[PDB]
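For reference, the structure is listed below as structure tokens.
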Amino acid sequence: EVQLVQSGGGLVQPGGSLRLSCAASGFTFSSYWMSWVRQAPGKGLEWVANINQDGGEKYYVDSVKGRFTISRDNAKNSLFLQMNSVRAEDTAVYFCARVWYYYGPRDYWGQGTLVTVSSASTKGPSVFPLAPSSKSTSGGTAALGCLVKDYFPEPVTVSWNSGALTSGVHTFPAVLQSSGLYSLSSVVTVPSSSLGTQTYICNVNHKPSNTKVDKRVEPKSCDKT
Amino acid sequence: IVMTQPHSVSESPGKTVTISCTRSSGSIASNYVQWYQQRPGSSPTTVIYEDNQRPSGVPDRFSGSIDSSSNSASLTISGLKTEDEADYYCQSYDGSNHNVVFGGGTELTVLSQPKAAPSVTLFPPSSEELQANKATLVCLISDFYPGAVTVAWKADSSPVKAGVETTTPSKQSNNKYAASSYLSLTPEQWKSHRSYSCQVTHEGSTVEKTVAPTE
Amino acid sequence: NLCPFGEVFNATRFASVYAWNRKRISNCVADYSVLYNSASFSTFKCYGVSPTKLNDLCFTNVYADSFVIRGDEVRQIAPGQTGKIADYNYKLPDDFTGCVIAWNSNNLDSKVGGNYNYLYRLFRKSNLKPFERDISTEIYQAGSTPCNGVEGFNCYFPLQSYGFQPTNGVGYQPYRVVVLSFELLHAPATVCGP
Ligand SMILES: *[C@@H]1O[C@H](CO)[C@@H](O)[C@H](O)[C@H]1NC(C)=O
């Protein structure tokens, strides 16, 4: 019955303001307290604010005092959290929750919108292979991989040759290097027989830029195989 | 004012698991304490409220308590299964400054896979990346169920720790991990040492593999 | 015909610890939606009534108490917690079908020096029963000869005053606690919450 929809997810720079919305449907919008809770990636939840039945009494957390404003309107059945002076610590996935009664739990929640303040310019970087020589040709688990270094957006899903010589891609997520640098990498477990059969050409399918250049792998045939 | 929780917990299915929610300062019996259960990626949902009553639809295998002795309140999760392996947070309105304080965070894990010694696999740099100054140091270890991955970096002459960083352990298909390593390199100092070894102490072997700096 | 709650919460002069005033009210329509939806309280621990489910049940009488204690004494007024003020001024039974409510009023009872009528009961030569008040100024005799005067021999005035100044810590600020007491007598329920 109770259902909440959010809208306004995007990506801005430190300084640019945003607007987040949350429309309620299935009850009275003038009989329950409203609140906002954000969730840092991998961390725990964080309380933000709590608005009164009409909008008179409002209380904000001291971490964002002043630069955050919560508002509601009964004539539209939609919640609003418009803020300003967005900074680095505002990178999280905000939610939308209503309060049964003030000294009580938060009954219903929302889907969630990712709002981050990542920097960097839009660039399609070069992908460098791993060149399996020392402990990847025959020692232990034979495998090889590449690396997409420092891409701006986050749609990257590194496949292998667009599915041409793939033998099992064990991909691990990326990480934030300095402020906006994501060095995503993936390593395929070669059975050590394709090293002299077909030379891998690591390639991705990045949408914004053109990361379509298949970069040749370096089979160390002179060293081991 | 803050609420503290254990970082994680692990136990075999068949019995009850407990999670601590210790009040930092002030009384614990001020207002009501309510727990939340959040599946990874999904939206959090209320699993208990007022520490006594249970929300409609929640299974009867959840009945928390409140210990007024040392300002704590633990959750009693009976019937441990693989379908309950998720995060659990506590929450309780506390303070005269009109502020809601959530919990720390507890990653409850169950016994899923057996134990296996993580093999050491180091990967040397490549050729085309070595144009002016560009390379990487991957010390990805694999074949290990426990998530307490612990590695080390000693370049055969010194325990190098500058720019220490690790990658993200990815949950494999059959409940495994693929925790890799990403250490900082020397752009204009490739003649630092003629070898680069990577140690590891993740509950097992501790051998290290050496590679040439740029070959 | 709403139930009168302004005289209990939005009052001017409150009682003392040793003499907690009663405010029995009935034959009314008590709307409880003004207590749990008012962001002005510190504790709202309703014991076994599920405060969300109170606008459907009907009771017979609502006893509202009102006294003044300090910050480090609010948590002592509850079933399962005892201490200094546990058996001297007020003692609650271990059923407490009401709702303990309190708020920090540090702007009316925190003047220079402060009012000296707030006298908590000190050591008494007796015990305490649930819902039992005892307004007595008899000097405490520890076992020696009774003075029967003004601190004659080993006598102590049991009404120790409170030090209320606008410079103390939070654990010693004048609070105001109201503890409702619902009941169900052998009579038709005359007060409800529609
Ligand atoms: C006391 O006065 C305040 C003033 O706004 C009001 O909000 C509150 O409801 C009053 N108390 C009662 C019990 O009505």
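The residue numbers of chain C are those assigned by Swiss-Prot, with the residues present covering 334-527 sequentially.
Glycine too: its Cβ is placed from the backbone N, Cα and C atoms.
Noted in Swiss-Prot for the protein shown:
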{"type": "DOMAIN", "residues": "C:334-527", "note": "domain 'BetaCoV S1-CTD'"}
{"type": "MUTAGEN", "residues": "C:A475 to V", "note": "Increased resistance to neutralizing antibodies"}
{"type": "MUTAGEN", "residues": "C:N501 to Y", "note": "Increased binding affinity to human ACE2"}
{"type": "VARIANT", "residues": "C:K417 to N", "note": "In strain: Beta/B.1.351, Omicron/BA.1, Omicron/BA.2, Omicron/BA.2.12.1, Omicron/BA.2.75, Omicron/BA.4, Omicron/BA.5, Omicron/BQ.1.1, Omicron/XBB.1.5, Omicron/EG.5.1; May enhance affinity to human ACE2 receptor"}
{"type": "VARIANT", "residues": "C:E484 to K", "note": "In strain: Beta/B.1.351, Eta/B.1.525, Theta/P.3, Iota/B.1.526, B.1.1.318, Gamma/P.1, Zeta/P.2 and Mu/B.1.621; May enhance affinity to human ACE2 receptor"}
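Annotated features taken from Swiss-Prot, shown on the structure.
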{"residue": "C:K417", "record": "variant position", "Cβ within 10 Å": "14"}
{"residue": "C:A475", "record": "mutagenesis position", "Cβ within 10 Å": "9"}
{"residue": "C:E484", "record": "variant position", "Cβ within 10 Å": "10"}
{"residue": "C:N501", "record": "mutagenesis position", "Cβ within 10 Å": "16"}
Would you kindly give the Cα-Cα distance separating C:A475 (mutagenesis position) and C:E484 (variant position), rounded to the nearest Å?
12
Can you tell me the CA-to-CA distance separating C:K417 (variant position) and C:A475 (mutagenesis position), as a whole number of Å?
18
Integer Cα-Cα distance in angstrom, C:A475 (mutagenesis position) to C:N501 (mutagenesis position):
32
